[PDB]
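Data first, discussion second: the structure below is written as structure tokens.
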Amino acid sequence: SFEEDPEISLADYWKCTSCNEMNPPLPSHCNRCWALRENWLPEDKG
Ligand SMILES: [Zn+2]
């Protein structure tokens, strides 16, 4: 199922490393197990 989403395409989604679920960029944790993403915010070590 795909709908009009030019502002937020499903391609921008992410893959929860816990269960391997797909989620949008809006949230951070998987919408099932709540596997709060790890690599989201701008990670700039140094
Ligand atoms: Zn998950």
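Using Swiss-Prot numbers, chain A covers 290-335, in order.
Header entry for method reads solution NMR.
Heads up, the Cβ atoms here are built off N, Cα and C, so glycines get one too.
Listed in Swiss-Prot is the mutagenesis experiment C305 to S, annotated as follows: No loss of ubiquitin ligase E3 activity. The 10 Å shell around the Cβ of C305 (mutagenesis position) contains 20 further Cβ atoms across the protein chains shown.
Counting only same-chain residues at least 6 apart in sequence, those with a Cβ under 8 Å from the Cβ of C319 (Zn(2+) binding site) are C305, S307, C308, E310, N312, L325. Summarising the annotation, Swiss-Prot assigns Zn(2+) binding site to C305, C308, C319, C322.
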Zn(2+) site shell beyond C305, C308, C319, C322, criterion: Cβ within 8 Å of Cβ centroid: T306, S307, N309, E310, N312, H318, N320, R321, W323, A324
